[PDB]
Amino acid sequence: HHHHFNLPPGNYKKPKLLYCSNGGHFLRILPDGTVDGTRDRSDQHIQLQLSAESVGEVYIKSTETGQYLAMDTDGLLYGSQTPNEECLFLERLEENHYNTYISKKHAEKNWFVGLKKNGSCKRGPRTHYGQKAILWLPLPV
């Protein structure tokens with residue numbers, strides 16, 4: 001393992017919203033595959049369904065479009081039509097409260113799912129432990 005194994009509570013029984021306190025945005029996966037953040041709670045593309053492939057490993061999927069969150073070889077987030085190795089994330093507890101999602105494929109490089117204060121996605125290499133951009137809070141739909 002390249003990372004710790006503290007896991008958050010809760011489960012995957014219901015769809016969730018992923019809220020980033022960094023800028024105060026909900027993770028959004030647009031129909032065209034674009035990924036970003038939005039402060040609009042009524043947005044139809046922020047509803048996500050998480051599922052566990054293995055303990056601590058998850059897929060994050062758009063309930064509206066069916067697309068899977070994924071991080072490409074250059075660290076950019078994108079919506080994938082099908083599940084592949086770039087769609088698996090390590091879901092962990094952080095600061096004894098939040099949820100962090102580390103790219104499983106690039107786990108050794110410490111690439112996290114994260115949003116900047118302006119709601120734009122952070123590129124993998126620009127993220128690291130200790131940032132506010134990587135801290136998520138799952139919220140009911």
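All positions are counted from 1 along the displayed chain.
Here the Cβ of each residue, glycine as well, is placed from N, Cα and C on the backbone.
The heparin binding site annotation in Swiss-Prot covers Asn22 and rests on experimental evidence. DSSP gives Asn22 (mutagenesis position) a coil state; it is part of no helix or strand. Of all Cβ atoms in the protein chains displayed, 20 besides its own lie within 10 Å of the Cβ of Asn22 (mutagenesis position).
For the published mutagenesis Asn22 to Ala (Swiss-Prot position 33), Swiss-Prot gives the following note: No effect on integrin-binding.
Among the mutagenesis entries in Swiss-Prot is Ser103 to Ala (Swiss-Prot position 114), noted as: Decrease in LRRC59-binding. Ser103 (mutagenesis position) falls within a strand when secondary structure is assigned with DSSP.
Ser120 (mutagenesis position) falls outside any helix or strand according to DSSP and counts as coil. One entry in Swiss-Prot concerns the mutagenesis experiment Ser120 to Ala (Swiss-Prot position 131). Its note says: Decrease in LRRC59-binding.
Taking a C-beta cut-off of under 8 Å and a sequence gap of six or more, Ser120 (mutagenesis position) has these contacts in its own chain: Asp36, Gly37. Mutagenesis annotation in Swiss-Prot: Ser120 to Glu (Swiss-Prot position 131), described as Decrease in LRRC59-binding; the structure shown retains the original residue.
Among the sequence features in Swiss-Prot, the mutagenesis site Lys122 to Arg (Swiss-Prot position 133) is noted as follows: No effect on LRRC59-binding.
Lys122 to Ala (Swiss-Prot position 133) appears in Swiss-Prot as a published mutagenesis result, with the remark: Loss of LRRC59-binding. Cβ neighbours of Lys122 (mutagenesis position) (same chain, under 8 Å, six or more residues apart in sequence): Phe112, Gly114, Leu115, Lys116, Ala133, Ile134.
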Inter-residue C-alpha distance, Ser103 (mutagenesis position) and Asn22 (mutagenesis position) (nearest angstrom): 19
